[PDB]
Amino acid sequence: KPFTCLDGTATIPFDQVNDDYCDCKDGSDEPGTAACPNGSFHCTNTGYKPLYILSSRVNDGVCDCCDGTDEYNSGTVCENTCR
Amino acid sequence: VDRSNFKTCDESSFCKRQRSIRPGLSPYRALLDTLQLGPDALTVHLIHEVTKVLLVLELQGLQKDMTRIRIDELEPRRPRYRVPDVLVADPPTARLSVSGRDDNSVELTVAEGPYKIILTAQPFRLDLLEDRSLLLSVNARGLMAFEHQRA
Amino acid sequence: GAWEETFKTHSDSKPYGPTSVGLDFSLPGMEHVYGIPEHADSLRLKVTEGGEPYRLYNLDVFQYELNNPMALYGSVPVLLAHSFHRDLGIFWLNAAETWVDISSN
Amino acid sequence: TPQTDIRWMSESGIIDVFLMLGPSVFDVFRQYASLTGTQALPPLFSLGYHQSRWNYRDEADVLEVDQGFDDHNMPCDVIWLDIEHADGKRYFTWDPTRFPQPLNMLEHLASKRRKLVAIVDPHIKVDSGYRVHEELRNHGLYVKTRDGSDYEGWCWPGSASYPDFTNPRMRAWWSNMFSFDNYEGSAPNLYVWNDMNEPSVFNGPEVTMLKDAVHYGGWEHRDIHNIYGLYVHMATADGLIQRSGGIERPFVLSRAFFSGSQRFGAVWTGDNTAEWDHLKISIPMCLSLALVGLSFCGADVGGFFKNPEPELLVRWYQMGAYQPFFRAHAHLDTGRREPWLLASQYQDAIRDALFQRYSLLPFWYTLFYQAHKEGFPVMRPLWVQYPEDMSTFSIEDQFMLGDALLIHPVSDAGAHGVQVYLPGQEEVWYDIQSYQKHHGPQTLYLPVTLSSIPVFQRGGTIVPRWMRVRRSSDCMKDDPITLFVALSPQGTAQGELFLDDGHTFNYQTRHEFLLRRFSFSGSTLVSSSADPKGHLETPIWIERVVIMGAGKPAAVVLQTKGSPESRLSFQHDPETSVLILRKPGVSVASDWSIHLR
Ligand SMILES: NNNc1ccc(NCCOC(=O)NCCN[C@H]2C[C@](O)(CO)[C@@H](O)[C@H](O)[C@H]2O)c([N+](=O)[O-])c1
Ligand SMILES: [Ca+2]
Ligand SMILES: [Ca+2]
């Protein structure tokens, strides 16, 4: 099955979701990467308040989420500070 | 800005003295009898015809098609300043050759050409050429001025 | 002012007297010259015949103004000459207060 | 027949002049660089955006400024600390109330991957409780008067003495003072600003030192004046190198300078004013410095004195975003003008200017590597690229970056358009915002709005960009590259890209760098090595190719050494003749070719 851009504009193959290249005008094909300029990254932050951050702050070396999940391949190790 | 805080040329005594020398016949002349060609430079004495002050011209052709002109007093009472630490190296030189001569002139060739330097003895003057094309002249308006160190 | 010299309230004992040096250069075929910062002035340097020479003397000028040859904070005594046919440069290696006159023929 | 005569008149020293015979202006650049050296390669962060004023008031203010950039989605690499951060203008100190924990402040900035710059001026407060003063007095390292006493003048801390930076023992003392043990509270992300190093002396003649003050070797101050500031710059830069064990590249901004200052960092045009004509004159001033080897130049964005109207501040950000040293700065008595303090329409224009600058960092970095290696200026007058076009010989409301980008910033209030001179016979230029192609030579009337920065890419060039703008350059320096190929009329283009770790001398001591040549001809884009000595471990890859002036191919084929041939998808706009190649996915360290069939 393919993936439909959330705004409804376009449809892309399944393997272009989170493939580190921006294929969707609303950025909805890259929820887990820094590839889209207008995307967002969801931080569950169990034990605190969930948070959305800019896609440009995924793997930027800076700890943006208390659970540390925005930094998963950057060389910065973020400790969990949600308490 | 408060301009009166800063000297104009007329308020700078050495600038006033120098700038009052207007284009004309230079009193400096090169003593071709003192000419010496060396490993790195041509040196020749210069003299002020009125004051008889003796200067030394050190003329060098450099690698990468540059010329260096240095002029200092022949027998100074105290050493004059030479700017240190700005040049990253002692610039590599090219050999100078006398390739022409008359009573009032020496033509020098930088390495094997095409750059040539014509030293005129009286009045002192330098002309820089690529082959036969004049690139630039030195002291052509006769404005060279060198205040020697007095007592 | 050739030896002991005063400007406003400040005195220069000038123990070594007049020691200034100067030399002129002619650039046949060149109508445009550039360089010798720092001046709040146009890129193409102006003729100085009717006014002040360009001054090279690192100075702190409070609220400096535009289009004039007063010396500002830095001094690079290097002048570039450009024409359709050639480019030349003059590098005047001197660390003392320096004035530069520019004239056309 | 025409001729120009030049006359130099100097107070002392010998006559010492170099004639640099060209014949091209690039020959002159090479000739002069062989004499006085080349532009020091800036650490990458220093080519980002710098946020400064006189003064951020305390550690909390600095951290609020840092957080303001992130809360308003604006990039910034450095926040600056002017003279009020020290203890009563005793340099190398910290105000004990407002900056009690400088290491913790620097650690918080490091956690945002940002840097700090602290000001250190060369005048030393005459104060027996001030250790710097006591050491310099005891070791006889101050400029002296003829009677042998230490010279004393007036500057920011009141009565002050002046270290003899012409003395190599003083420069070594100064350099060692930047060690992390000596400069307590400093850290590797703290860099330095040397100001007032003409030297400025408030009660001296012409606001500087007496001509008959006496320096090392007995030389008078009149003999050495114009290299005093250069020596300050040099000794500080050496201090930043030495404190790291010789590994880290320095960053030092200096106000005073001389021939050779390009070896030690950046300069700026001093205390300008928040006025439209001061915005305009930043171009000829930095161009005059560029021509004589000082490529790392800029002017205070917004003007130091007075308060700029919002439209002027926007235009100054757009101007500064395309000049080498990019710093906003302001006088003590001005209103706060951090860019998010403006109404939203001005904020958005400023944010767009910042994004354009950060996206162009690979381009800026490569131009500065070329300056460092060759001596070629980064920012250039049009006549340097068009030496036979006599109508360019005086242009100073436009400039080029390298040979690829032509910039005409808006510099008039309420402007509806600009007149852009596009030079070059049989040359084409691409409006990088609309992709509209224009033939040279012509004067183009370009309508503008508040958001406009008139920028054109030259046909035949390839400009590399980081299209993923992050909060600072450290965050971006492992990100993939987008290549912008501007086709010549002959269907060709070329460009380079320099990459390294972004901050050390390893490119030089270990040849740990990459220099790539990108070239387009026929219907094939090729990446090859422009210097085989350079190798680098890097995750940077090519994520996108944007080709302007291209027709729609039938298929796109990528070949990489070590991989099978693969197909790329693409998008083409027939109206703009712009071809976008999707995700090549190839390492920037690899040879590769893309063929358009
Ligand atoms: N003990 N001192 N007494 C004293 C007290 C006040 C005053 N009047 C105000 C001076 O007027 C200015 O503001 N000049 C611009 C200085 N700009 C410098 C420095 C700096 O402002 C701060 O480091 C940087 O931010 C700038 O970038 C850099 O270029 C004077 N005076 O003699 O004028 C003397
Ligand atoms: Ca995708
Ligand atoms: Ca992050």
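Chain D uses Swiss-Prot numbers throughout; the residues present, in order, are 348-944.
According to its header, the structure was obtained by X-ray crystallography, 2.1 Å.
Cβ coordinates are placed from backbone N, Cα and C, and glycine is handled just like the others.
What Swiss-Prot notes for the published mutagenesis of D:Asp542 to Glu or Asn is this: Loss of enzyme activity. With a cut-off of 8 Å between CB atoms and residues at least 6 apart in sequence, the same chain places D:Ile466, D:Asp468, D:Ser601, D:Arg602 near D:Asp542 (mutagenesis position), listed in sequence order.
Summarising the annotation, Swiss-Prot assigns active site, nucleophile to D:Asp542.
For the mutagenesis of D:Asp618 to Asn, Swiss-Prot gives this note: Loss of enzyme activity. The structure shown keeps the original residue. Every protein chain shown contributes to the tally, and the Cβ of D:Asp618 (mutagenesis position) ends up with 19 other Cβ atoms within 10 Å.
Summarising the annotation, Swiss-Prot assigns active site, proton donor to D:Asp618 and lists experimental evidence as the type of evidence. According to DSSP, D:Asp618 (mutagenesis position) is assigned to coil rather than to any helix or strand.
What Swiss-Prot says about the mutagenesis result for D:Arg818 to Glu is this: Disrupts interaction with PRKCSH. Nearly abolishes enzyme activity. Taking Cβ-Cβ distances under 8 Å and a sequence gap of 6 or more within the same chain, the neighbours of D:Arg818 (mutagenesis position) are D:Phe416, D:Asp417, D:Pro422, D:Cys423, D:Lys459, D:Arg460, D:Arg461.
Proximity to chain C, defined as a CB-CB distance below 8 A, holds for D:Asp618 out of the mutagenesis positions D:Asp542, D:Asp618, D:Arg818. In sequence order, the mutagenesis positions near chain A (CB to CB under 8 A) are D:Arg818, out of D:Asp542, D:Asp618, D:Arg818.
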